[PDB]
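Reviewing the structure listed below.
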Amino acid sequence: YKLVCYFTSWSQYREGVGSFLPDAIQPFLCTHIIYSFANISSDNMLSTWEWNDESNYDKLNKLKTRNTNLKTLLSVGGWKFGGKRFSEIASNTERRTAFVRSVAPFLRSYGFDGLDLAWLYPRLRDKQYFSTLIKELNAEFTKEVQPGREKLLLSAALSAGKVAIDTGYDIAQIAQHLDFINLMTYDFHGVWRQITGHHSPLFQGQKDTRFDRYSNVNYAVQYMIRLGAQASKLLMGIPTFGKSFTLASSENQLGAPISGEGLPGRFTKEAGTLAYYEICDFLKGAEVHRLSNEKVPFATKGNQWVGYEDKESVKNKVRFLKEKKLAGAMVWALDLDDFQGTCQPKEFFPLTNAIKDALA
Amino acid sequence: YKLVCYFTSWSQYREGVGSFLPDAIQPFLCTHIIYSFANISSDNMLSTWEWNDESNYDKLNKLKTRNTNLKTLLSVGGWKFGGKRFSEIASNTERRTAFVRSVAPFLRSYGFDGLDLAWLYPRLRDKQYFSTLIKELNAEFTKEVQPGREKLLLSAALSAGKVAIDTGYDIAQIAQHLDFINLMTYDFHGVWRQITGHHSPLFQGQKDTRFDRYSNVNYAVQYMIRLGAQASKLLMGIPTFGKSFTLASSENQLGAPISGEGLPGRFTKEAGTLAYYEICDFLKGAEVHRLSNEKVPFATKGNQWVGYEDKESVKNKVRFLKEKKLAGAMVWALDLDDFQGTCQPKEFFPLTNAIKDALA
Amino acid sequence: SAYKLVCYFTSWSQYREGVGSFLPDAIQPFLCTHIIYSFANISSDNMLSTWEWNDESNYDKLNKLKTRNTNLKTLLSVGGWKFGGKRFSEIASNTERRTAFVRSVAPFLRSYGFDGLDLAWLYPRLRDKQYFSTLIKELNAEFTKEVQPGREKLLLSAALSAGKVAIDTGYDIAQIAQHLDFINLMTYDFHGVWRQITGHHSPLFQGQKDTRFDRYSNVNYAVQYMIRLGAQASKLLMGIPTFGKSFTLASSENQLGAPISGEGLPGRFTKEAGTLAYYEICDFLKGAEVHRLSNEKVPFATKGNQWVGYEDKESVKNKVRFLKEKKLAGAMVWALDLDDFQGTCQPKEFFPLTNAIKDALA
C-alpha cells in the first residue's frame, strides 16, 4: 500500500506552533510526500512559488537520506493557481510543450522523484487538453529516464465530485498514463447547503437528496472505478482537517441550520476550516457524535459545529480502501495533522500514523 | 426604447449549469449587449482581461449575424479594476492620451460598436479628469468615422448613490458627450445598515433617515435629471439578482436585525448575492412579501432573507421608466437571470424577457 | 519630562467613500510631534520606493505641514501587514539585498523631505530574529554615517508587537532598543475572533480573570514586559488606538466574554468587518449602551447583536496618565484617519481622541 502525504508551503507562515516545515516530518511516516505548490513562470516553465522554496526542497530531500525508499513529488497548480492559467497553457501547443519539457530538468535539479498535477479544475472545454497534457508528461518522463535514475512519477489530484468528474476528466484515458490518482475525497459540503454536514462521509446518510447521494467517499471511489480508473491506481484521499459551521440556533444535529462558516482557528485562520490540532482543543467540553451510516465524527460546542476525522474513522476508512483493493491512502495534509504532538504526549502525526498502522 | 444588457466574463467559470457564455444569449433579447470587463495594460492601452476574452468576443459578435440590428459594447474598468488605476491614467495627459487613442482600433478589431466606461468610482480629485476623458473619447470617436462605419458608441456606468454622484460626476458636462448613461439603480442597502432592506426599491418606504430618502430608484433618476442628464440619455438599471441577509432572530420583516450577509448560492458563490435561478430554488418553501411603497418583493425562509426582482416588479419598473420618458432599461446582468430555463420549463431569460415585453 | 505624540496615518484611507476619505492636509500641524506615513514599499531591486502612484503628492501635502509647524517631524513607515513577512525575510537574510536596501533608505527620505524611517516588519519569526537585529543596526550605522552639517540625523523607529509570543519569537529587545530612537508599541488588537467570545482589544490591565482570557493580552503587561526585556522607558511609545474591534453576538448576552457568531458588521466607510473608526462608533453609540470595564479601564458599546470595544476621551486620558506614571517616551496613535478627523461627532471638534491624548500629555 502507498501512503501519499501532501503538505503545503504556506503552512510555514502560521504563528507559533502552527508553523510547519518539512524537517518536522517523520521520515518513515509516508511512502510518498508531495510538496504543494509549484508555480508556472510567464515563460510557461515549472518554477518555485516562494522565494525560499529551494531551501524547503532541501529540507524535504534530506529526509530521503534517513529513509532511502522515500519518494518525493512536486505538485504544480493548486486552488490559488486557478484553472484559468492551466486552460491558457494546456490548450496551446507551444506553451504546453514548453512546460512539459521544463518539468524534468527542474525535478532532477531539486531531487524530486515525480510531478503531481493539481489542475483545480478543468472545465468541459479543457477536458481533452487535460488528457493531452497528462499523455505528453508521461511520454516525456518515459523519454527522460536513463540508467542510474528511476523514471519520474506522474500523479494527479482529481475531484471527487460527480459533476466535476463528468465535466473535466476522461478517466479511462488519463488513468493509463498516471502512476496514481490522488482522489480528493473530502470537502464535500459547502456552506451554500445552509445546513450542517460532514465534508468527508464514507457512506451516504439517512437523507436521499440529489446532493446527498453523490457527496461521499464510497460514491466517488466506485464511480472512478466504473469510469475506468484501476483500483491499483486509485489513492483514497483522507483529510486531517475538519470543516466547520456556526449554528443558527440551539439545534446542533446533522442537518441543523447554520448562520455561516465556523469561527476560524487560532493558527489556520480560515473560517470554516480547522486543523486537527485545533480540533483537539475544541473537543475539550464538546459533544462528539459518531455517524452510524457515514462512519465519521462531528463535534459540537456552543454555536460551533465541525465535521472531522479521528483515529477510529481513519482506521475504518483504511479498512474500506483495502476491501476495495485500492492503491492506498492519500492525505491532505501533514501540516493540518497534529504534527507537533500537542493533542497527546509524544503522539506525533496521530492521524497519519493511524492510517499507516491500519495499512500495515 | 433601448434594452441594454450587461454580462460578465467571470460567469463562465461558475460550476455546472451556472456557467455562462455569450452564445447562450437570445439574439433578439436586447438592443445592446455589454461585455464586462476589459482591462488596461501597463502601457495604458485597452486590452483583454482573461487569456480567452478574444474567443468570447467571437461568441458575442457572431450573434450580430443572427440579429443584424444588435449593438455590442466593451466595458472597461469594473469593481475589481478599482478607482486607483483610472485616477493614475486619467490625471496624466500622456497616459490618458495613450488610452484614448488605443480604444477605437481595439473595438474595431474585435467587432465592437462602442465603449462603456466603468470607473467605479471617481472621487473628488478625479471629477474633472473624468470629464476630460469622456470628452476626449467622444472627440476621437467623432474623428474615426469611415466609409462602412457607424460612429462608435460611448456610454458610462454611473452610481445611483447621491454622495457618489455629488463627489465624482460633473453630470451636465459629461451627459453631452455620452450616447447613454447606465444608471446603477440597485445595490442600495449595504450590510452596514445592520437591518434587512431591499437593494432596489422603486420608491422610499415608510422609514426615514437622511440616506433613506436617497436610496431608491426614483430619487436617483430624478436627481440625475435635475443635474442635467437628459431623460433620453438615462437608462434605468434593473437587477436580475437579489441581495440577501442572514437573520439574527426569528424576525423576518423589513428592517429586521441581521447577523451578516446571506448564505452564498451554489453557483454564484458570493455571500449576500443570489442569481434569479438560485432565488427560484430558494422560493420553494419560502414566504414572498411585496412591499407596498417600494413596489418590489423580498422572500424569507429560515434565517435567510433576500430582496429581489420578479416579473411583476420588473414590469412595473418599466412602466415607471416610461412615464419619465427614459431612454430605456439597463440590465445587470444576463448571467444572473435564469438564462437556461431552470425556473420554468425552457422559459429563457424570464426577467429580461419580461422587461422586453414591458417595453412594448 | 517632555513627551512625544507619534501619529500614524494610512495611504489607503484616501480611497474611502465620502467623508471617510483622508488626506494628510487635513491634519492639524500642531496635533502631533511626529507623523508617520504608512506604508512605503520595497522595489524588486531591494530599494525603498513608493507604494501608490500618487504617494509623491501626499508626501508633499505631508511636508507642507512642516512649514506651518517647523518642529514637526515626519517618518516614512516601510512594510505593513499587506507587505507581509515573506518579503522582509527574503531581503534581510541576504547581505547583498539587505545592503542595497539600507543604502537606498537615506537618499529617498531626503529626496522627499522625511526626517526618519519606521520599520514595520509584521512580523519577524524565529529564524528572522537575528537578521532583524542586523537590519536595524545597519540602518542606524548608515544614518550615523549620513549626517552632515546643516541636517539632523535620520530617525529610526520600529513598530513592534505587544503580544508576548510574537515578542519572544521575533525580537532581541535589549539589542535593537539601543539602535532605535523610539519603539512604536502596538498595544492594541489583542483579541482575535478565534477566541469565540467578546473581548476588548486594548485593555489597560487584566480583568477579573477566567481561564479563557490570558494574563498577557493587555497594555500594562506588554509595557512592563518590554521594559523587563531591556527597552528603556524613554524609548517606549505606548500605542493607543482610535478604532474599535467589533463582534456579532450569538445571543442576547452582551457582556465581556459573551459568545459571538463572527466579526462585527462592517462600518459604512472603513468597510472591514470587525473594525470601526471612531467616527463610525459615534454614529453607532446613538441607540447603544456604553459599558466601562472597571479593571480594564476601557469602554465597550452594545446595540442589538453588535458589540464593539473601543477608546473614548476618558479611557485615552487615563492611558496617558498611566504612560506618564511609567515614564514612557509618550504616546503612539493608530491612526489619524480612524479618528474623527472631520469633526462629524461634535461640531468643530477635529481629532477628538488625539487631541485628548495631546491635552493629557501636557
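Chain A is numbered as in Swiss-Prot; shown residues: 30-389, in order.
The way this entry was determined, per its header, is X-ray crystallography, 2.6 Å.
Just so it is clear, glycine is given a Cβ too, placed from its N, Cα and C backbone atoms.
Residues near A:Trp108 (chitin binding site) in space but far in sequence (CB under 8 A, at least 6 apart, same chain), listed by position: A:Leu149. As annotated by Swiss-Prot, chitin binding site applies to A:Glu79, A:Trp80, A:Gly106, A:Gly107, A:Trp108, A:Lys109, A:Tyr150, A:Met213, A:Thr214, A:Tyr215, A:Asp216, A:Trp361.
The C-beta environment of A:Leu136 (mutagenesis position), restricted to residues of the same chain at least 6 apart in sequence and closer than 8 Å, consists of A:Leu75, A:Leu103, A:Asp142, A:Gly143, A:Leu144, A:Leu181. For A:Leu136 to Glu, Swiss-Prot lists a mutagenesis experiment annotated as follows: No effect on chiting-binding. No restoration of chitinase activity.
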Worksheet item: CB neighbours of A:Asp216 (chitin binding site) within 10 A?
Response: 19
Worksheet entry | recorded positions near chain C, Cβ-Cβ under 8 Å, from A:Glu79, A:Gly106, A:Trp108, A:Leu136, A:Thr214, A:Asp216 | A:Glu79
Worksheet entry | Count of other CB atoms lying within 10 Å of the CB belonging to A:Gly106 (chitin binding site) | 23
Worksheet item: Under a three-state reduction of DSSP output, how is A:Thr214 (chitin binding site) classified: helix, strand, or coil?
Response: coil
Response to the item:
If we take the residues A:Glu79, A:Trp80, A:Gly106, A:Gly107, A:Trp108, A:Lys109, A:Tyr150, A:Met213, A:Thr214, A:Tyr215, A:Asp216, A:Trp361 that the record assigns to chitin, their largest CA-CA distance in Å comes out at 31
Response to the item:
The sparsest Cβ environment within 10 Å, among the binding-site residues A:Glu79, A:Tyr150, A:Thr214, is found at A:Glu79
